[PDB]
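Visitor: Following this message is one structure expressed as structure tokens.
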Amino acid sequence: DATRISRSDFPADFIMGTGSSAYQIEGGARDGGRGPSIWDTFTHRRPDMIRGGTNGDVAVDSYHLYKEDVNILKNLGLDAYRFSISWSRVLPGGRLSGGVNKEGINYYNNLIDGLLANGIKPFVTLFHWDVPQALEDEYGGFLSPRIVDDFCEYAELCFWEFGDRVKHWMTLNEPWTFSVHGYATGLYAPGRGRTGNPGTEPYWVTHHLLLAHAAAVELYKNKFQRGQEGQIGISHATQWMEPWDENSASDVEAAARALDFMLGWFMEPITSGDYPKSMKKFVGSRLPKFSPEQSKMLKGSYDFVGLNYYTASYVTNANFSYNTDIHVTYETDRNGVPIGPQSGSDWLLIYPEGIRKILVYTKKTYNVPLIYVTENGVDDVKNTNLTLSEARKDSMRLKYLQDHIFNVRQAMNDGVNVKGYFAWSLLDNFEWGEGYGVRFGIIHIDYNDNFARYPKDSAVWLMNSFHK
Amino acid sequence: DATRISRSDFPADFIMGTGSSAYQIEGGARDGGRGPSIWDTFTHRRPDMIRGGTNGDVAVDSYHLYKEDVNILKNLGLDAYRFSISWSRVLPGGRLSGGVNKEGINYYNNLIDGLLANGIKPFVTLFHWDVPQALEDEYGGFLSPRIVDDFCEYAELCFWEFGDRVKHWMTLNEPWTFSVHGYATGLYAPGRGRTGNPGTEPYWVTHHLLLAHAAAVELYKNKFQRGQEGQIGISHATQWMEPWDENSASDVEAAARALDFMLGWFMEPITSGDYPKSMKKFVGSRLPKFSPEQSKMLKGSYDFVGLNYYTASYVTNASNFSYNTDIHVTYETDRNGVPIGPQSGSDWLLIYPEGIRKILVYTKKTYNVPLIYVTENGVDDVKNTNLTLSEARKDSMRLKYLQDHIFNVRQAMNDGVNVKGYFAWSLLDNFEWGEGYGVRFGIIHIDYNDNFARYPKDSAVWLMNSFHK
Amino acid sequence: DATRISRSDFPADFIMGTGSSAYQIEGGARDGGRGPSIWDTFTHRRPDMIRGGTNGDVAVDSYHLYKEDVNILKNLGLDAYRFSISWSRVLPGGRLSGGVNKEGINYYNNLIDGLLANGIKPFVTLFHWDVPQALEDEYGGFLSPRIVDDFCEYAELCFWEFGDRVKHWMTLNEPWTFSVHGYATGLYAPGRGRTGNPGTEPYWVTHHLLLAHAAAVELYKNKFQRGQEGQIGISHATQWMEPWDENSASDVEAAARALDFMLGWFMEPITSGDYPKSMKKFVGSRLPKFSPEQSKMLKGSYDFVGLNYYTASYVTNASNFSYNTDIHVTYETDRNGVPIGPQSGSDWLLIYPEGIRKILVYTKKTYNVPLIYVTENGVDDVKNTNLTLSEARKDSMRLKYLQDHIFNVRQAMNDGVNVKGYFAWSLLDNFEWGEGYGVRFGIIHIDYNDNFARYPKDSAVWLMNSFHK
């Protein structure tokens, strides 16, 4: 009975929390000295790429409303809050020569101070897709190896300013999603690949993302970890891949390959210092090679790994492009039966067992000693017709969270050392290409009235069932 | 050539301006002591009635941004600005016993003082559809004759507080629209008639609108006009009605009847103290009767009439009770596959600039009004969330529309109509009632992604250059 | 000797405090976003119903003066403070679709934080008669079963915002008084029954009060209590009922019936899930019936019960439909020319300290309540605008009254009643409903001539010295 799941089902030190990212909630896009990111530029120059043509200039205004966010987090009563730092907020020009923005640093310091004053642990991501436009424009951002040193200097700035208080850092969030939607589908900033090349650019970008991560982890471990005694990791996009036919050796291989191309692509490098075999084989000369120094810096470059999980698919065997390199076909149905029901999004199929399976797979395949679920959540059905009191009865979310958290506990019984779980998201917010219509929050946002926060049923259940 | 039309084509004292209404722009819906109106309640409880399910809680935030609106009006350089007072902002419970809200009065004082400090004449409408919910709940708002005294107390409050500076008052804006969409179609607040009765309620509501207007004009004329030396009138909804067949006596009658049911409904009472003949005939016992004292108070109850104009229709004779069916006409958009005019961004707004000339001439001929203002005329942009600001601000359709209509107003003045001024609708993109924010009427663009940032469209710049000073 | 009664006569963890209610003290009636309640409307539209025609617009201004009230509570030195939240201050339109008022929530946060910062426990009542007018107008407030869900949403808002700090909640205060004076005598808001029906409406209103209470307790117990670890109960109006003739079986029955109609009306439902037998018999088909699920939700729906007590009466058997006549009793004040007790400053409050012992013993015996608080007990000063402050603050009658009643509470605890605390009514002289400001219940005197200046009466000083820490 997942409806009964509670903190008593978990070890005493187990961390519960909720999440956000800077571009999705802050707004103040041009306030307090912030410089533009590639998402500012993409949403302003190409509003046809966004449902409703909207953008993050104001978002849900957590830049000015952070005290209310902290007050909501206090009332919610969970242990921790995952948020990201906007790189071009602290460094409007991305590199140190573009200036250091003291007011941007002061904002993160105030947020961190308010969190700690209320017994809430900050889990901080350095990079959640908001590449400074100045770096994008100067040398192509993550297309260039110059991104690695610039990212290290930004990481060092954050460790120096905030590391006395922040003890849990993540270099990157979902580099898979950044790489594939930025450079293969062209659906996300910087909008390339749909001028772009979906067969080459995603592999360069992922290669540089890995090097940025490894270099920032090295910097933290060598230069900060002894004095600040924090931990550093990374968050990866996951989706469970099930063989379409359980008894087809070909489908079992296809599902494993889809896991290689999505998760292994980032996990094998930080495990053995190389890409997955299946990727080396199918991608060939279009897959860059690590030097022996790079491989050594990459191998074991984490204190923990965060996994983000939403959904699952069946998998069968199938101009260069990433999509076709995987050599699989995804399937949603067996004999007319979907792997799970849809959320408010047609791509999000609810399959709670998938999170147990991805956690078991990750421990088995990469032998990760400490794991967090850094994102798990579900979006409401679109319906501008509902009043607040009807909109806040989010019983699909409530069941979703319960079933998934239940499955996390099952993975822990199977032997996975999971140290915490963060719902996505605290607040309804800017859902990238879908704009504001897709609501993931446990807290409702009234976009008609200054982004007023009101807890959904799932928030209240979380507080009552998980508050220490 | 309408593209050449400018201030030099008009008398020295001709007044050019732009407009808004309180619920459409202010926001601050629960800020500064404001009480709810029936539009708060309608948008909150029935968001399915609004495109996108939006509301006026924040609108374009002119409640907090009024200084910026004043600065835009100054840069625009036109003579005047037409806005409305929110009744439930100054009197949150509608009647005096619900309290007088000093902060609400302070807001309108600040707006009026900013306007005057920049050489801009305030044209102020008392009622633009935002009935205090407290009155709606206590006795049914305009369904009740109690509305008349309450509206008089509210009018007197505004004349007392503001009349030393405001010299141009309008009792009501488009009582036609309020009555028909509130009580016949149920599409606007309070959402009745679609519990409601489209055959009876619109006529009671209009009867009380008329009595409120006449009573407030009487109050201004007897109690304020000598000391304050201002003028008071009313703004009416109009649409030009053309016989579908120019040579059909039947279609000529039908167009005239459609004019009687829309404009005569309000104009004949303030002209002769009774409703149009065609209304008495087709509405029968469902049309209320004025007492002789009520007729005397209504007849000549204005110093000026404002007209609002957008579009036109062909009209033919029609083929249980309801206002729409009482008119006994059928509206037609096309003759032989040719529409009366092309669509704006709205499929109901067909661009027919000659219609504003015709409605002016018709109004002067039929009701012999000695001073007229065009209190609204404007057009909405094609819906397109794909455009950047610099593409969105090139409003060529609006620029043409304004030029052609202003040209037509000048033609009406040559025909003998004493038009004293003209007000574009609207200054700002705003809340367009049941269509929400997607329908942009502004000469000033609104960035809804970024704190409602104002930016002048091409039409604003042309207005300043061609009509300033 | 009750004059010697002190903290050392009670258990270490016994809670002493004082009380207020939102409408009686706050003022700021239209400040900080607050929406109207039915008491705003009642006092404004029907000032003849209030002695002196006054109202709660400003009251004693605890809305702005809350820091001073906290400082007084600190100096007073008692453990706890009982206040109510104004429903229409946090939710101006009563239901969520009327908006959530952040400033109203900020006020109660500030008050709670000041209280805790000074070692004072907040005891918080959700509903103390100030029904949002928006709910009253939309569907008749407590006359409608819609009130139950709306009250649940309001309760949940308060638990969410405040429950991390507030660990003692009361759903309702004196629903008896609300029901009887609102709907049987029509003397209190909403002023019905004196359009109303004193034979039916009080029973519907009480039925819905009970369902709102049971539903809000269920919500707290299932959704908040595990994470917040607080307690929730309810406060009931009581008056001691003594047989006029100790040896008349008929008078014994009549007193018990009077107890059934006042206290059993609310207590039996939360005890066994039904109304008292005597009520079912005498009220018949006019008494609503609980469904089996409603009975299950009501039975045991509290962690504690608060009792409010002032006075006592003799009772005898009585000699078209109405609550008052359904009780079938006659109240008597005298035996052989000897009143049950002397009058306070009010002719209805007869001082009978033994009555609080008896109502405690009766409540434990009849309903087997395991934890009881006296949530109100107090007495009003003789009316005399002739006294200077130093004469007015010598409240010997109150000082005696408190001592004798507190002594009686201690006697009830010796008899076996588990009383966990005691709250004087009231902290401050305040708005005493239909009697206005002339009726002073405070242990703290209010100077109504001079910005409601607070000054402790003799009783406040005795309470501090005898019951502090």
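All residue numbers given for chain A refer to Swiss-Prot; the residues shown span 13-206, 232-355, 364-513 in order.
Per the header of the entry, the method used was X-ray crystallography, 2.2 Å.
The backbone N, Cα and C atoms fix where each Cβ goes, and this holds for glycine too.
Got these off Swiss-Prot a minute ago, pasting:
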BINDING   A:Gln36, A:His140, A:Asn185, A:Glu186, A:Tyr347, A:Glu420, A:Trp469, A:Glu476, A:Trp477, A:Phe485  beta-D-glucoside binding site
ACT_SITE  A:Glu186  active site, proton donor
MUTAGEN   A:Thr189 to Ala  Reduced activity
MUTAGEN   A:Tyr200 to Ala  Loss of activity
MUTAGEN   A:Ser390 to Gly  Reduced activity
MUTAGEN   A:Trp392 to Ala  Loss of activity
ACT_SITE  A:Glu420  active site, nucleophile
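Could you place these features in context, so I can see how deep they sit and what lies close by?
Guide: In this structure, A:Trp477 (beta-D-glucoside binding site) is part of a helix by DSSP. The local packing around A:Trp477 (beta-D-glucoside binding site), expressed as other Cβ atoms within 10 Å of its Cβ over all shown chains, amounts to 23.
Residues near A:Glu186 (active site, proton donor) in space but far in sequence (CB under 8 A, at least 6 apart, same chain), listed by position: A:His140, A:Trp141, A:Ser272, A:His273, A:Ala274, A:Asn345.
In the three-state DSSP scheme, A:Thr189 (mutagenesis position) is classed as helix.
According to DSSP, A:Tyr200 (mutagenesis position) sits in a coil region rather than a helix or strand.
Counting only same-chain residues six or more apart in sequence, the Cβ atoms lying under 8 angstroms from the Cβ of A:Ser390 (mutagenesis position) belong to A:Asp424, A:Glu479, A:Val483.
Under the three-state DSSP scheme, A:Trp392 (mutagenesis position) falls in the coil class. Of all Cβ atoms in the shown protein chains, 11 besides its own fall within 10 Å of the Cβ of A:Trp392 (mutagenesis position).
DSSP classifies A:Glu420 (active site, nucleophile) as strand under the three-state reduction.
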Visitor: Specify the secondary structure state of A:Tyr347 (beta-D-glucoside binding site) as given by DSSP, simplified to three classes.
Guide: strand
Visitor: Looking at the recorded positions A:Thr189, A:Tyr200, A:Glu420, which ones sit with their CA no more than 10 Å from the CA of A:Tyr347 (beta-D-glucoside binding site)?
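Guide: Among A:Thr189, A:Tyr200, A:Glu420, the ones whose Cα sits within 10 Å of that of A:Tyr347 (beta-D-glucoside binding site) are A:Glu420.
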Visitor: Do you see any of the binding-site residues A:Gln36, A:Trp469, A:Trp477 whose C-alpha is within 10 Å of A:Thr189 (mutagenesis position), and which ones?
Guide: none
Visitor: When the number of other CB atoms within 10 A of each residue's CB is tallied over all shown chains, which of the recorded positions A:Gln36, A:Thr189 has the maximum?
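Guide: Neighbour-count leader: A:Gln36.
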Visitor: Over all pairs within A:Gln36, A:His140, A:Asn185, A:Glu186, A:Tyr347, A:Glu420, A:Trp469, A:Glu476, A:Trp477, A:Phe485, the annotated beta-D-glucoside binders, what is the largest Cα to Cα distance, rounded to whole Å?
Guide: 18
Visitor: Measuring Cα to Cα, tell me the gap between A:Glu420 (active site, nucleophile) and A:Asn185 (beta-D-glucoside binding site) in whole angstrom.
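Guide: Answer for this pair: 10 Å between alpha carbons.
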Visitor: Which is it, of A:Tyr200, A:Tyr347, A:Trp469: the one of these recorded positions whose Cβ has the most other Cβ atoms within 10 Å?
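Guide: Neighbour-count leader: A:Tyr347.
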Visitor: Take the Cβ of A:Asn185 (beta-D-glucoside binding site) and count every other Cβ within 10 Å, whichever protein chain it belongs to.
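Guide: Looking across every protein chain shown, the total is 25.
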Visitor: I'd like the Cβ neighbour count for A:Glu420 (active site, nucleophile), meaning other Cβ atoms within 10 Å of its Cβ, all protein chains included.
Guide: 26
Visitor: Checking the contact step here: among the binding-site residues A:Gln36, A:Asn185, A:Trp477, which have a Cα within 10 Å of the Cα of A:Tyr200 (mutagenesis position)?
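Guide: Within 10 Å Cα-Cα: A:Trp477.
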Visitor: For A:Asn185 (beta-D-glucoside binding site) and A:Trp392 (mutagenesis position), determine the Cα separation and express it in whole Å.
Guide: 20
